[PDB]
Amino acid sequence: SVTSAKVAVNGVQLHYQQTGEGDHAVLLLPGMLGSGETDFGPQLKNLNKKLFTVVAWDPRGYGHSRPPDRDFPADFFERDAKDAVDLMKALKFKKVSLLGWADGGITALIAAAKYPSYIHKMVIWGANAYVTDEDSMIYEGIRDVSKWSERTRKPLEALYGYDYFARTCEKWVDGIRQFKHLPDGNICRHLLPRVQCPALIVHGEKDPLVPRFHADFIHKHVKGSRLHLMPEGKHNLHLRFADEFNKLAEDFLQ
Ligand SMILES: [Mg+2]
Ligand SMILES: [Mn+2]
């Protein structure tokens, strides 16, 4: 049983889905153009409702957190990180664990580093702490949504309508590529050493969007972190291999 609602946070009405009665609060952070509805169905359904209280939020401009429309200023990951934590605080949780996917994992890393007393544990996958030429090329190949597979386009087209979906994807590409021009193509390399909570980095070895060196790098600089490789996992491993992933996550969080 899942409840959808909005809460006022930093000038925006953020949408989120909540389920479970557990004492361990968990926030699910979606990736680019994502939402709880499109990125975390299996988790909102199967994560242990007795152990956890699960919340899946929609970053401003994504999912149902519209208005406003999405924009990508240089600090957009930090803005999302603040919104995410403020949302959970608005919902009265005293401490929470984070499950972040891709852009959501980058967001989770930032939140753990900036608000260490609020984060218990963290599980991230498909995230990159910086942008390289190889990444830039990958992003460019994603820009045109019309060339996306029909299966991956359907859900987002239905949620946003073609126009917003196409336009926001282009702004995302320009928004994430902007980091390549900064020293070290940095997004959050500098915050990794500041993560103080136990972290589990999962990586699908067949992920075509995020080279494994990004997971190795995050693992290297996040003290006490654990890295788990899934031979058959791709970028959407928590969806394609939901049962396997959920077990990995639940075991780590306990
Ligand atoms: Mg450097
Ligand atoms: Mn939503």
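Residues displayed in chain A correspond, in order, to Swiss-Prot positions 38-291.
Looking at the header, which is where the method is noted, we find X-ray crystallography, 1.9 Å.
Here the Cβ of each residue, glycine as well, is placed from N, Cα and C on the backbone.
Under the heading active site, charge relay system, Swiss-Prot lists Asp244 (among others), citing experimental evidence as support. Less than 8 angstroms from the CB of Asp244 (mutagenesis position) sit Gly163, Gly270, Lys271, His272, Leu274, each of them six or more residues away in the same chain. In the three-state DSSP reading, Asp244 (mutagenesis position) counts as coil.
The active site, charge relay system feature in Swiss-Prot is assigned to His272 (among others). Neighbour density for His272 (mutagenesis position): within 10 A of its CB lie 19 other CB atoms from the protein chains shown.
Annotation source Swiss-Prot lists Mg(2+) binding site at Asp221. In sequence order, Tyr167 are the residues of the chain that are 6 or more apart from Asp221 (Mg(2+) binding site) and have a CB within less than 8 Å of its CB.
According to Swiss-Prot, the mutagenesis experiment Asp244 to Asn carries the annotation: <0.1% of wild type valacyclovir hydrolase activity.
The mutagenesis experiment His272 to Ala is recorded by Swiss-Prot, whose note states: Complete loss of valacyclovir hydrolase activity.
Annotation note: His272 (mutagenesis position) sits in a coil segment as assigned by DSSP.
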